[PDB]
Amino acid sequence: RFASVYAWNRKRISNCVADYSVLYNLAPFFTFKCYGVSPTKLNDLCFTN
Amino acid sequence: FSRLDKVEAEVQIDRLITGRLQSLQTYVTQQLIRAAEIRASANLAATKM
């Protein structure tokens, strides 16, 4: 179950490897929109937090 | 380049190419003006010699 929009959840993802490709193959989640990075680059970066 | 895609990254680079090339055009103009003032002094030094 998800949060109500005023009670919205927030979780630290840390000290792990993050893969977009395996999610997209899993995904009925048929949308995307990025704002400071290209979608085509998300698998090649690394992130602070 | 480690963050955007070629069809939208190039607008960020194009501003920087402009601004950096503009800064060289400032430097080369300022050097041409100072160099004319040093010449004016070299032709004076040559006249005193």
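For chain A, we keep the numbers from Swiss-Prot: what you see runs 346-394, in order.
For this deposited structure, the header notes the method as electron microscopy, 3.4 Å.
Cβ coordinates are placed from backbone N, Cα and C, and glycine is handled just like the others.
What Swiss-Prot records for this protein:
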- A:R346 to T: In strain: Omicron/BQ.1.1, Omicron/XBB.1.5, Omicron/EG.5.1 (VARIANT)
- A:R346 to K: In strain: Mu/B.1.621 (VARIANT)
- A:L368 to I: In strain: Omicron/XBB.1.5, Omicron/EG.5.1 (VARIANT)
- A:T376 to A: In strain: Omicron/BA.2, Omicron/BA.2.12.1, Omicron/BA.4, Omicron/BA.5, Omicron/BQ.1.1, Omicron/XBB.1.5, Omicron/EG.5.1 (VARIANT)
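Features as recorded by Swiss-Prot, highlighted on the structure.
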| residue | record | CB count, 10 Å |
| --- | --- | --- |
| A:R346 | variant position | 2 |
| A:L368 | variant position | 10 |
| A:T376 | variant position | 5 |
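With respect to their backbone Cα atoms, A:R346 (variant position) and A:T376 (variant position) stand 20 Å from each other.
Rounded to a whole value, the Cα-Cα separation of A:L368 (variant position) and A:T376 (variant position) is 12 Å. DSSP assigns A:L368 (variant position) to a helical segment in the three-state reduction.
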